[PDB]
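Encoded as structure tokens, the structure appears first; notes follow it.
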Amino acid sequence: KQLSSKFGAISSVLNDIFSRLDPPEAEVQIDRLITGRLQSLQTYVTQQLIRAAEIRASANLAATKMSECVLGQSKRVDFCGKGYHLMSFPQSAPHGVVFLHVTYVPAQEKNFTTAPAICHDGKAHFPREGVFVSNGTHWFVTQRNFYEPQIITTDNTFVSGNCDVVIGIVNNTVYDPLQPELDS
Amino acid sequence: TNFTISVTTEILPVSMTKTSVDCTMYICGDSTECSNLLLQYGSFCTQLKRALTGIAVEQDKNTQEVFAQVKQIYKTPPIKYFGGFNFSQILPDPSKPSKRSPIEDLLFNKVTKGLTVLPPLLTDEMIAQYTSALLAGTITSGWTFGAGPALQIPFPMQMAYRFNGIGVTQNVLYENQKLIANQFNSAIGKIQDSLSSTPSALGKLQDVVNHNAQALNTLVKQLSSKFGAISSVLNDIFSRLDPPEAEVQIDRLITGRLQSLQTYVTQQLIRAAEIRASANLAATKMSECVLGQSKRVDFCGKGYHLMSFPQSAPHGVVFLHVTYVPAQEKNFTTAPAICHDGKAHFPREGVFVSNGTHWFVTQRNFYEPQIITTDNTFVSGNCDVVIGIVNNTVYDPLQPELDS
Amino acid sequence: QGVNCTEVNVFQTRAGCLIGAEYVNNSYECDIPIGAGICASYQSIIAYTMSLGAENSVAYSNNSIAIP
Ligand SMILES: *[C@@H]1O[C@H](CO)[C@@H](O[C@@H]2O[C@H](CO)[C@@H](O)[C@H](O)[C@H]2NC(C)=O)[C@H](O)[C@H]1NC(C)=O
Ligand SMILES: *[C@@H]1O[C@H](CO)[C@@H](O[C@@H]2O[C@H](CO)[C@@H](O)[C@H](O)[C@H]2NC(C)=O)[C@H](O)[C@H]1NC(C)=O
Ligand SMILES: *[C@@H]1O[C@H](CO)[C@@H](O[C@@H]2O[C@H](CO)[C@@H](O)[C@H](O)[C@H]2NC(C)=O)[C@H](O)[C@H]1NC(C)=O
Ligand SMILES: *[C@@H]1O[C@H](CO)[C@@H](O[C@@H]2O[C@H](CO)[C@@H](O)[C@H](O)[C@H]2NC(C)=O)[C@H](O)[C@H]1NC(C)=O
Ligand SMILES: *[C@@H]1O[C@H](CO)[C@@H](O[C@@H]2O[C@H](CO)[C@@H](O)[C@H](O)[C@H]2NC(C)=O)[C@H](O)[C@H]1NC(C)=O
Ligand SMILES: *[C@@H]1O[C@H](CO)[C@@H](O[C@@H]2O[C@H](CO)[C@@H](O)[C@H](O)[C@H]2NC(C)=O)[C@H](O)[C@H]1NC(C)=O
Ligand SMILES: *[C@@H]1O[C@H](CO)[C@@H](O)[C@H](O)[C@H]1NC(C)=O
Ligand SMILES: *[C@@H]1O[C@H](CO)[C@@H](O)[C@H](O)[C@H]1NC(C)=O
Ligand SMILES: *[C@@H]1O[C@H](CO)[C@@H](O)[C@H](O)[C@H]1NC(C)=O
Ligand SMILES: *[C@@H]1O[C@H](CO)[C@@H](O)[C@H](O)[C@H]1NC(C)=O
Ligand SMILES: *[C@@H]1O[C@H](CO)[C@@H](O)[C@H](O)[C@H]1NC(C)=O
């Protein structure tokens, strides 16, 4: 559409200007036409450069995401997928890239009672990687992302100090297979 | 041997004021001959209108993406108890008519012819509500609301989870929970005093606003330029000069105004690209070290990062990063391993240290001496291939049970 | 935009008054954004305030945990 602009002249065709108007000022008219079209081309080139910068930033982000959570496992939260990311599938798209992300989504939560630690024999026991979970009568240990209750055992718990400095601790025994394996 | 809690302020711009410019009003105004003449230039005004609609929709898109990270609005419990911790400075004040916490109120107070300013779609009230919901989610659910449904969790349990994530055992938390809470409250008070006393803390948003105002004022002032004509007024030229050349003079004037407008649009587009880059950086920081724990070093906070509290700001966002900083170091003697009974023992997660006559295993970030046992150590090979090993016995936690 | 319509279904907003669309107290999911905390959508055409999301107040306690 920029070729259809008269730019203040009498015609949009330079051949018509050359064959229709006196050359001493047709030179000035052609100069005005070519400088207007050159300014339009400069504006279009600046717009193309801005779009190129945006596309380069987007492509760098896409390459970073592909290096992050396509070639390996990413520990980042909500970087390339909602929820706990697991992996993704790279796909080819026209002038773009589509990623089929696979994520881990917890569901079906259950109310439970928890304690900071367990005071047994005057000593405080803390879970190594889990947390103390009570279903109402007994205390169990499980991971923070799934419900796999287990008997309180010294293999997954460590002792550090007494229970008189901690706040909110409850009383429960700690099972140890040493006593039944040495009783017999 | 000791640790401290420090709060740092990070300011990242989000968006600027949306502007709409009309060519036929800014260049000449109410001139019918100018309106007839500008139709022969093509569709430059159409390109300008498309560019301003594009920058407006990009500003709306990034200001919607940077704040609406969750589709669920969470509310704080009426009881303001979190095991001794204080959050009254970040929690919204019900007494305020705008439901804004005093930190956001201080941040808002510290920021002060065709052209028009479009009001933002995301105004102050729902931005403040989004920040309050994010604070409630990160104070009552941890990282669970950012990875699915919100799950209730006590705040000391969340602190223990974060300390285990960064590499600190849970023993030092329950023994110093009151000290940690007091240090956090003191750091919050100190950073609030520093924010209230330093006017240069909000420099980025201030210079963005000043640059936008200067650009608008310069664009307004460029209308009164001669641009090679006899005068900057159009009607006196039209009614005084012979039209034949008066057309050339008005053409030069309107094309100079068009050049100035195109320069302004190009500068605005470059500033919009910079603002979009900053907003994308802020969104990545929000995804990394706001909705969950981030293991990156010196990304969104100096030292071992713990959590970040997002705060609303005029045309920007302010983050209150809380970090874990070790202090009060002590000299100790270390060994690569321990040669006991012809076997080399390597720690599973600790490091062997010595105070001069006894050896102990300690954590990588805190000093806590423990007796070297077989549960925290593993045996792999003999003790002669290694270099720098020393002599020490290994206490067996199982031997005295069957010794008696 | 930025023009008062009293000196040139009426609902006056900060950006300007809307003619042809009725204001609804109930808020739904926005379709066509307008600005100044208001927008219009087609259901006739109606306008409503922003819908941030479904309200979900979690029961926070010092000894309650939700294990998935
Ligand atoms: C909490 O869990 C424990 C163990 O999983 C439950 O104890 C068992 O309950 C079943 C159901 O009657 C009995 O048949 C078993 O004999 C119980 N085992 C023991 C060791 O007592 C307990 O009932 C659960 N409590 C609640 C409230 O669900
Ligand atoms: C947990 O158990 C300990 C001991 O097994 C309890 O401590 C005793 O408490 C009673 C009454 O409170 C005192 O008369 C005893 O002198 C305490 N003994 C010791 C060794 O301290 C403790 O009270 C229990 N806690 C709970 C919550 O049941
Ligand atoms: C670790 O540092 C903190 C402060 O940085 C110490 O806490 C101070 O303790 C002294 C006496 O023990 C009190 O008079 C101060 O008021 C405390 N300061 C604060 C801010 O609470 C703490 O004692 C240090 N720990 C060790 C083992 O030296
Ligand atoms: C948390 O901090 C706030 C202030 O940061 C405390 O509020 C102060 O309380 C004292 C005693 O009631 C008053 O003299 C001050 O005027 C209050 N300050 C403000 C700014 O209101 C508050 O007591 C702290 N603790 C809790 C649990 O909120
Ligand atoms: C290195 O630390 C150990 C552990 O605390 C010190 O051993 C104790 O020293 C005190 C007095 O210095 C004695 O009362 C204890 O009986 C010692 N513990 C044991 C198990 O024997 C040791 O003294 C420290 N070394 C130096 C040079 O200070
Ligand atoms: C740790 O102990 C081992 C054996 O208990 C040491 O190995 C002996 O070292 C002496 C002299 O240091 C030699 O005469 C022996 O021949 C070595 N025996 C073996 C089996 O290698 C070892 O040197 C000790 N470590 C240090 C640092 O002294
Ligand atoms: C747990 O209990 C609270 C109130 O006691 C309730 O609001 C919440 O819905 C319960 N959780 C589940 C999963 O039922
Ligand atoms: C939890 O808080 C309630 C009320 O504030 C209190 O009665 C109870 O003892 C607390 N429990 C723990 C474990 O701190
Ligand atoms: C440890 O020793 C070195 C040299 O012996 C000294 O420069 C340094 O200050 C000491 N560190 C502490 C914490 O005393
Ligand atoms: C440490 O270096 C010194 C000199 O470089 C050397 O004499 C000593 O044996 C070295 N110690 C170890 C444990 O490598
Ligand atoms: C428009 O003007 C009327 C009075 O002329 C006033 O009541 C109304 O608030 C104004 N509307 C806006 C959006 O300023």
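By Swiss-Prot numbering, chain A shows 964-1147, in order.
This entry, so its header tells us, was determined using electron microscopy, 4.3 Å.
Cβ atoms are placed via backbone N, Cα and C, with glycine included.
Among the natural variants that Swiss-Prot reports, A:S982 to A is described with the note: In strain: Alpha/B.1.1.7. All chains included, 9 other C-beta atoms sit within 10 angstroms of the C-beta of A:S982 (variant position).
According to its DSSP assignment, A:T1027 (variant position) is helical. Here the residue is the original one, but Swiss-Prot notes a natural variant at this spot, A:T1027 to I: In strain: Gamma/P.1.
In the shown protein chains, 7 other C-beta atoms lie within 10 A of the C-beta of A:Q1071 (variant position). One entry in Swiss-Prot concerns the natural variant A:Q1071 to H. Its note says: In strain: Kappa/B.1.617.1.
A:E1092 (variant position) falls within neither a helix nor a strand when secondary structure is assigned with DSSP, and so counts as coil. A 10 Å cutoff on Cβ-Cβ distances gives A:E1092 (variant position) a total of 10 other Cβ atoms nearby, all chains included. Where Swiss-Prot documents A:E1092 to K as a natural variant, the accompanying text is: In strain: Theta/P.3.
DSSP classifies A:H1101 (variant position) as coil under the three-state reduction. Here the residue is the original one, but Swiss-Prot notes a natural variant at this spot, A:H1101 to Y: In strain: Theta/P.3.
In the three-state DSSP reading, A:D1118 (variant position) counts as coil. Under its natural variant annotations, Swiss-Prot gives A:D1118 to H the following note: In strain: Alpha/B.1.1.7.
Under the three-state DSSP scheme, A:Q1071 (variant position) falls in the coil class. A:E1092 (variant position) sits 19 Å from A:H1101 (variant position), taking the C-alpha atoms as the reference points. The shortest Cα-Cα distance from A:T1027 (variant position) to any of the variant positions (A:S982, A:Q1071, A:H1101, A:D1118) is found for A:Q1071. Using a Cβ-Cβ cut-off of under 8 Å to chain C, the variant positions A:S982, A:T1027, A:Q1071, A:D1118 reduce to A:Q1071. Here A:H1101 (variant position) is positioned 102 angstrom away from A:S982 (variant position), judged by their C-alpha atoms. Taken residue by residue with DSSP, A:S982 (variant position) is part of a helix.
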